[PDB]
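Take a look at the structure below.
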Amino acid sequence: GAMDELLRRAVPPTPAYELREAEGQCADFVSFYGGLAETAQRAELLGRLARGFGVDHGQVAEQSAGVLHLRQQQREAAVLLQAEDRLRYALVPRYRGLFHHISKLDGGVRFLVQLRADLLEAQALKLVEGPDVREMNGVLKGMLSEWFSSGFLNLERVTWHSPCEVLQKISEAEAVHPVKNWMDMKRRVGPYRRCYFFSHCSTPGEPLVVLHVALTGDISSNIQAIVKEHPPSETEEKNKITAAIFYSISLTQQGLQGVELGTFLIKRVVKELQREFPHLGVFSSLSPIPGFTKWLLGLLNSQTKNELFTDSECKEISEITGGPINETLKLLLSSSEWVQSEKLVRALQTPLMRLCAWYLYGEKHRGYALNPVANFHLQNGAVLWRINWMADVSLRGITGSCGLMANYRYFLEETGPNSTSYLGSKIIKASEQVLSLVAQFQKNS
Amino acid sequence: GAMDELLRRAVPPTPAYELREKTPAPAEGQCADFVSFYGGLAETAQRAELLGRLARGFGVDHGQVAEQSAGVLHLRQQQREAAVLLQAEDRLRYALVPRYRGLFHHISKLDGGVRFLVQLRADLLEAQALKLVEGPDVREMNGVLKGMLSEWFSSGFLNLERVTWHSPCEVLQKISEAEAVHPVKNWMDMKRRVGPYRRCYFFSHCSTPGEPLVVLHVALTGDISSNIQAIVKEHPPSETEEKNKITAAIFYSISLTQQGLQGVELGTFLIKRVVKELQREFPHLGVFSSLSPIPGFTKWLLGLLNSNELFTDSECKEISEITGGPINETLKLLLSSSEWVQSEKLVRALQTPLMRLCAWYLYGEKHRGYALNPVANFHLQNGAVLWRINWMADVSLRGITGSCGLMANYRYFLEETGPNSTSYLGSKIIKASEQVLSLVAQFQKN
Amino acid sequence: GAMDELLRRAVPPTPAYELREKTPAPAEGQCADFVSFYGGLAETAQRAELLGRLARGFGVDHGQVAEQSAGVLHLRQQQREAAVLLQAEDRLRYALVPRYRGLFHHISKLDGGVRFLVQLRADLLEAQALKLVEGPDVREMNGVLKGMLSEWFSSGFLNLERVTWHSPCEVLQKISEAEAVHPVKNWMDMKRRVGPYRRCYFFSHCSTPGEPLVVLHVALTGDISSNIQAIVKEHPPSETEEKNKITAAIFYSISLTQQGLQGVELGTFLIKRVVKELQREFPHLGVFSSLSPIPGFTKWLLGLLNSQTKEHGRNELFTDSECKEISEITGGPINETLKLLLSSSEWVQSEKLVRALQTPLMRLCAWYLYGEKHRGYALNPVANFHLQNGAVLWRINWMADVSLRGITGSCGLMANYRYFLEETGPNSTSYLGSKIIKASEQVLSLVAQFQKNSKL
Amino acid sequence: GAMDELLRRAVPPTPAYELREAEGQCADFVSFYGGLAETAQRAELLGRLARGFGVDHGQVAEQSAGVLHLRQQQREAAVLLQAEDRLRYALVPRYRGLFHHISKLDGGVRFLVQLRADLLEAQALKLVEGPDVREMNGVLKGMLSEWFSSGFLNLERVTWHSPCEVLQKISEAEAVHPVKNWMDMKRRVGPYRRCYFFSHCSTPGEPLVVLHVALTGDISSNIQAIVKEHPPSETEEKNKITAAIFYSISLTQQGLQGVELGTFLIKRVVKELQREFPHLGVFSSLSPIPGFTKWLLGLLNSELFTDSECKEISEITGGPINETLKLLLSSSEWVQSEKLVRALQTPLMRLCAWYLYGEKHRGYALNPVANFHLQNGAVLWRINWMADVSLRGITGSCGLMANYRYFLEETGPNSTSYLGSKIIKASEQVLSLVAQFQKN
Ligand SMILES: CC(C)(COP(=O)(O)OP(=O)(O)O)[C@@H](O)C(=O)NCCC(N)=O
Ligand SMILES: CC(C)(COP(=O)(O)OP(=O)(O)O)[C@@H](O)C(=O)NCCC(N)=O
């Protein structure tokens, strides 16, 4: 009814072609979109926009034919090149014109970053579907990747000398591990810790992406050991800083996904630590495995009459849970109770670790590694270096991935080709420990 | 010879399509090599040839395009799902993006890249203006670079810095040097231009703050100014600005500092941003206009004075009675001399027709239907009204020569700037004052 | 004991007189040695003895004084030229400046000197308040140090820094720690105190900017506030300060950070400077007052509730009708009754009792501020401070502070010291020179009520 | 009529004694003093204030007697000490009360710094005389030395990145050598040059005292060599910076004289240069000799010249010695007559050596610039012939510039010896010229 009437007067028409080289129309769109409360409403609006205001498939098809018409006679660089530009133009979707103008308005880029986050949330919630939303997504992503391309991001460091607004924002959008009080946030940014972020050169002190670093002795195999420490406060001694551990890495603005913000922050933070500590050569993460429990629980099925446990392993389990294997585990593995029963913990060490190794290494989504965190560190050329048993005993941790945390190591002089091998050939570089667990798993499935 | 070699190992290769949203690792290295090399090239002619080599060899892949075009066509003959058609359309759109965009994009991320890219554009515009590189390929490459530079130098990427006497000397020296409309006389003068009743601003890129890109000088006044000398040659009583006696704001000088950014931006945001900026200090300030020169006027007159009507018989009889000679040999001489101004008798008689002639030159004379005069175009683009033509407005040697001492008033009406811009850009329409329209109507006689 | 030694090689020697306006070279070294040593002394009693040693041995040269006095006298017997008389007078004036002034002056120039000297004063005041150092010499030395410190902490030597949420955490932690009137509850609270409708300022020495000396908290309001809880326990709608709804400015906390600077300054500039500062942002803002506590009140009441008992149940502080009432509420005598429940902070629970205790307590408090004196200068320190600055003892507030701290210290009473921008100068003179207090009709009324029925 | 009427209602009376521990009266004084245009008017006002509002010589005499009355019976530390404080009080002049209060008002200390400069100028111009102005001077000086002691001054460095307001102020109150254009001021603060100043910690970027430094190869013997150079601009190479030469040292605020602002600027500037250039151990000034011409001319009234020297002079000037030289030595013409220059080399240099070394004002060294560097423990190290050819230079000190050297490990005792014992440390070159002069 309404919704459509706005779209038609807000989205400018596609200029003929010539006159391609609507200011007071944009404010009409932003004003309206802001006026909608429910996400469901923003979904229908973005959905209808994406549908009715894409390319003109007719003209695209016409200009395409016009290019082939010209390659049969091969005439001048000049006239062939215009036939190509006419096609390039027909391919420019109609909503791109709307975004392009909005961006050149006041609260412009801020609004578009926001809008995309609204679209990303509606996509994952299955409120918007089809291929017209997937296109609009990429268009916004492309536009955002040019305004937020590394060269325009300042690397800022967080300390206790930083503004309170910054510490609050860093703890608030902290999308990994909660902080318990101010008493703690002082420790988190204090000695033996590094908290770096990225801000746009336009808007400083406004964090886009946030990274947390633990300056340590060896590669950490536990998160509680970092979060719940009382780092001496005997000012950093360089002698005992041998490993840089990445423990929290989160986006503050969901609108900026797939813009490689994360990747560059790690890259830039390394060159920083390298400058400060010239005798530091061990760079690794202590990352979670989100979706592992959901994968395992899901797999505890069924009519694929899928064996994930040896004879010896199954008998031991059931003589600790009072019933069959599949129904008992399905119940308690989603309720975090199983941890206080130490017989069931020691029992579940070897198989879980082995299935976990497989979950990261063997399981694929388009051949890239289902686990999005795994894809992230591997894209960057990291090595799936070590799997750590009961490394995260916290509620989200236990029910999220049965307490399992993974170590993704960064070997500086081999990140570049590891990125290529991973992206080009779909290869995962894994340590002898991980390959052994994958080897164990190969004995049964 | 070797120029060719660098290009083939420096211009990053077009990635697969699936790996299109992900930067490959060697991109950082490959770019620095290009920057290193282009930097190493001293004489421009080499830079010009290399740019030619780039536009030719590293544009759109013509084979992949024709293929994907048949792709989209072969699918529309068998009405396939939108799911499929969009996919085939997208690969064609990606296949249409030229290879040099990757080079430019990957150079932007570098330690001094955006600066470098600006300097590169400057060379490409020079290489063209010196017929050193002709061709649609260089033309294609120019437009792609401009577009990229347009997003990196858009309002929201620029700071509005103010110059005062509290500003460092380094800064004042930069503004004096980059001064393009009316050169600064002495230091005692520079102090006046940033003092009481005068505001001086510049826009800097957020990434390189302090390095100016555009200098705007503003005169705070009681009316719409009509004489340039009346601004620069005024020493006020130094008494801190009487806020009450400020009716309007006049823009008397606008300088683009970097030739690399020629008409990438729009212009409006240079103005309307300085306006809000001023308004904060002077809430009740509501009148805004420029006091612009008319470069290209005197030349356009002399160019035409080769035959034509232009003057009345009564004016023809008069000029000659003042001078002593014919008219079409007379005017020709004293106009292309800057000496005619000395005879007040002559200054007065020349007034009516020159004003009339000028009024046509701005409003009637077009270049692809977009106003022949560059200054006019600029203000017209932004939505300014061709408000008033001024007689003996600039009596400096530079003014008399370039535009027979005439200066136009481009008046910005905060409220009507949007529609006025549309009218001018879309429909090629000029909003002009009654004072201007009157003179055009007078010209329309002969 | 080796204390003596350091003093004789650390306190710079009095220069000639001709070389009086020129610093000698070893002065820098000699001072650093004194700072080094005094710093090295851990237990206070040592610092107290060393200060005693200094005041005694390094004051005025009593020999040189008596000599120059005879000098000025021996010349006035023979009416010599002004040229000569002034010269002899000046040497006597110089001969009267004690030796420890040179020490203090030469320490001031040092890398951390003024800070050090403040801390030194704090010790000298402590050493006196603990009868650790008695005598006119320490009294002389105290007065000389105060005077020196008065010129270094004089408005024009202080910065006015503002605390907001953009300020560093280091700064917010310093303000939380140095909080002296109403302790800050939690961090979510600290954000509120420097947020919309609240201003937080401090004065720092120009030389050490960022190191605060005095924290002023301000509540931007629609009227003159009367309840402390109504300030701190308010969460506004966060909507950027509606400029229009701000009638007045209230000072709810004032904290002196360094005990070394106790009453060297005046106070006037602390207020009036924050005032001009505020006024710039809110031109049409014209009402100013503090919402101060009354520390030392409840104790003063209980103190009298002992020595000021009387015959057949009644006493000097209450009426018979009030005496009959309180006891009817409680169940017991009165002068044993009040004594107990007042020194408990539990009386507040009975609304019956809260109401009856009102009229007399307000009356008693009004005397305590306006009638009760200490060397004729108002017994209450907070009162003195605001009175000094030229503030009017504007209004006494009932159940103003219902916190456990408030009820204990001053039975939930809080006074309003109102600053009238215009009359601050005369009001200050009146208070300082003539020991006069400008008070509201609301206050004067209550004093007159106290006078009608209390010989004390 | 007025003047006196104001003073009486503005200057508060001296409180009895007890009540010693008038805010709206001060503004009445500052408002009025500002209202006066002529310096001549400010002189009469400061003169009358100084006269009628000093000490009460009566009470001073009375309290003095009361101290001697107490030492005949020697009673308690307590009661003797009060008799001393009562005397200390009577000695406090009445105008000190006015200044003390003014200082605690807004544009306070700024106003007092200004007022003293008005008094210093009126004193030197002989508008105000007597001993009551000399006392008021010292009072103001004492009050100023406590608000301006080293501890409260920030050391600021001037470069081309500095505000225009700063460069202008540095060139404007440049009280030694004029700068010709902006083109020059860039060079003056540019490479191989150091321009440092002092600002109060209250008012930053507001210069009180200004010092100029030339980063050089050896101790400079000419000012034109520094002022009129074109320092390479090939950014500083540390290898060729062996000597730090102080060439301009001037006060911007005349109100702050004798407050040792100068000394502490050098002391602090040294510790800075020492930090930046650890291989730098040669510190010296290239200072003028103001008042030398005036001394010499004065002395030609009416033998400072040997037989051989007099005959040579007169056979170059057309008349007697005293009247001829008196005329041309004050007109800077004598420089373009090279016969008269070479003639006047040896005697001038010798008389000049004496002027700095031998001539004394209270035994300290008449030349105030000489007293300055010597107070600091500097050595009168070298006299330089025709080192300042500029107009002020020639007519000021017949082109003579002197080198005051700073030997770092012996400045401390040289300061003591100079101040305590009135000794001047001079190099063998200077002692030789003094020796030459001793034959006269
Ligand atoms: C880094 C995160 C926040 C997203 O980064 P993003 O900027 O979207 O990466 P990219 O896809 O843009 O390259 C996320 O995907 C992730 O990997 N989070 C946890 C990683 C960890 N804790 O080690
Ligand atoms: C430095 C001058 C300007 C006065 O300084 P001042 O602040 O009075 O020194 P002080 O007596 O306060 O220590 C002056 O006495 C002087 O020495 N001038 C020239 C010195 C030089 N050019 O090297």
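Along the chain as shown, residues are numbered 1 onward.
Heads up, the Cβ atoms here are built off N, Cα and C, so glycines get one too.
According to Swiss-Prot:
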MUTAGEN   A:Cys164 to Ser (Swiss-Prot position 206)  Abolishes formation of disulfide-linked homotetramers. Abolishes the cooperative enzyme kinetics that are seen under oxidative conditions
MUTAGEN   A:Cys201 to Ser (Swiss-Prot position 243)  Does not abolish formation of disulfide-linked homotetramers. No effect on development of cooperative enzyme kinetics in response to oxidative conditions
MUTAGEN   A:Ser248 to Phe (Swiss-Prot position 290)  2-fold reduction in catalytic activity
BINDING   A:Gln257, A:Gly258, A:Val259, A:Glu260, A:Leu261, A:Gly262, A:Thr263, A:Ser287, A:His377  malonyl-CoA binding site
MUTAGEN   A:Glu260 to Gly (Swiss-Prot position 302)  Decreases catalytic activity. Increases affinity for malonyl-CoA
MUTAGEN   A:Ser287 to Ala (Swiss-Prot position 329)  110-fold reduction in catalytic activity
ACT_SITE  A:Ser287  active site, proton acceptor
MUTAGEN   A:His377 to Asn (Swiss-Prot position 423)  7-fold reduction in catalytic activity
ACT_SITE  A:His377  active site, proton donor
MUTAGEN   A:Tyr410 to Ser (Swiss-Prot position 456)  3.5-fold reduction in catalytic activity
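Feature annotations (Swiss-Prot) mapped to structure.
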residue  : record                   : Cβ within 10 Å
A:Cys164 : mutagenesis position     : 22
A:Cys201 : mutagenesis position     : 16
A:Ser248 : mutagenesis position     : 23
A:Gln257 : malonyl-CoA binding site : 16
A:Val259 : malonyl-CoA binding site : 25
A:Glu260 : mutagenesis position     : 19
A:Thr263 : malonyl-CoA binding site : 19
A:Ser287 : mutagenesis position     : 25
A:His377 : mutagenesis position     : 28
A:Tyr410 : mutagenesis position     : 22
- line: Of A:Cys164, A:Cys201, A:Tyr410, the mutagenesis positions with C-beta less than 6 Å from an atom of ligand 1, in sequence order, are none
- request: Based on Cα distances to A:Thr263 (malonyl-CoA binding site), point out the closest of the mutagenesis positions A:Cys201, A:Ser287, A:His377.
  value: A:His377
- line: Students should find that the recorded positions A:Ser248, A:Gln257, A:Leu261, A:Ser287, A:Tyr410 with a Cβ under 8 Å from chain B are none
- request: Measuring CA to CA, name the entry from the recorded positions A:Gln257, A:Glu260, A:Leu261 that ends up nearest A:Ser248 (mutagenesis position).
  value: A:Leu261
- request: Write down the Cα-Cα distance for A:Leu261 (malonyl-CoA binding site) and A:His377 (mutagenesis position), rounded and given in Å.
  value: 13
- prompt: From the Cα of A:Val259 (malonyl-CoA binding site) across to the Cα of A:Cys201 (mutagenesis position), what is the distance in angstrom?
  reply: 16
- prompt: Where the chain breaks for 4 residues between A:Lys305 and A:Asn306, how wide is that break in Å, taking the Cα atoms?
  reply: 7
- prompt: Far apart in sequence but close in space: which same-chain residues, 6 or more away, have a Cβ under 8 Å from A:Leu261 (malonyl-CoA binding site)?
  reply: A:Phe148, A:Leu153, A:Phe198, A:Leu208, A:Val209, A:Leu251
Task: Look up A:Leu261 (malonyl-CoA binding site) in the DSSP assignment and reduce it to helix, strand or coil.
output: helix
Query: What span in Å does the malonyl-CoA site cover, taken as the longest CA to CA distance among A:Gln257, A:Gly258, A:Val259, A:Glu260, A:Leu261, A:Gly262, A:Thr263, A:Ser287, A:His377?
result: 21
Interface-proximal recorded positions, chain C, C-beta separation under 8 A, candidates A:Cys164, A:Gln257, A:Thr263, A:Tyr410: A:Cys164
For A:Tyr410 (mutagenesis position): DSSP state (helix, strand, coil): strand
- request: May I ask you to report the DSSP-based helix, strand or coil state of A:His377 (mutagenesis position)?
  value: helix
Message: Over a break of 5 residues, report the distance between the Cα atoms of A:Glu21 and A:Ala22 in whole Å.
response: 13
Message: Return only the integer: C-alpha distance in Å from A:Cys164 (mutagenesis position) to A:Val259 (malonyl-CoA binding site).
response: 28
- line: CA pair A:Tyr410 (mutagenesis position) / A:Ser287 (mutagenesis position), Å rounded to integer, equals 13
- prompt: What does DSSP say about A:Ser248 (mutagenesis position): helix, strand or coil?
  reply: strand
- request: Rounded to the nearest Å, what's the C-alpha distance separating A:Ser287 (mutagenesis position) and A:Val259 (malonyl-CoA binding site)? Just drop the number here, would you?
  value: 21
